[PDB]
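Peer 1: Got a structure here, written out as structure tokens. Questions coming.
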Amino acid sequence: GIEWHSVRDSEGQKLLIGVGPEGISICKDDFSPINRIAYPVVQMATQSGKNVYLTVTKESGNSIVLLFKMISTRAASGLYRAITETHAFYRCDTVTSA
């Protein structure tokens, strides 16, 4: 079901990002879980060439940025689209009586 994307963190550690129904899943290359990020916590998503940045809200109230380095601009666009468009499936909104 979930589409896993190959990324590298700030240090260079190989990770796997899984975009699912509840949110973002961060794992190691052997799929061992590390952390999970729910979509309401995700404030923003940014793409700068091969890189993808995420603005995450903390339970404290403040916002911090997560960096994900990728092999190509098409790989980054694939992860950016996954976070942005599976949000147009998570966060739905329309009129009823038109």
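Using Swiss-Prot numbers, chain A covers 186-283, in order.
Each Cβ is built from the backbone N, Cα and C atoms, and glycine gets one as well.
Pulled these features from Swiss-Prot for this protein:
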| type | residues | note |
| --- | --- | --- |
| MUTAGEN | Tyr265 to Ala | Unable to clear LDLR from the plasma membrane |
| MUTAGEN | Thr269 to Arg | Unable to clear LDLR from the plasma membrane |
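Where in this structure would I find these features, and how exposed are they?
Peer 2: Classification of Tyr265 (mutagenesis position) by DSSP places it within a helix. Within the same chain, residues at least six positions away from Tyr265 (mutagenesis position) with a Cβ under 8 Å of its Cβ are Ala230, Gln232, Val237.
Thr269 (mutagenesis position): 13 other CB atoms within 10 A of its CB, across all protein chains.
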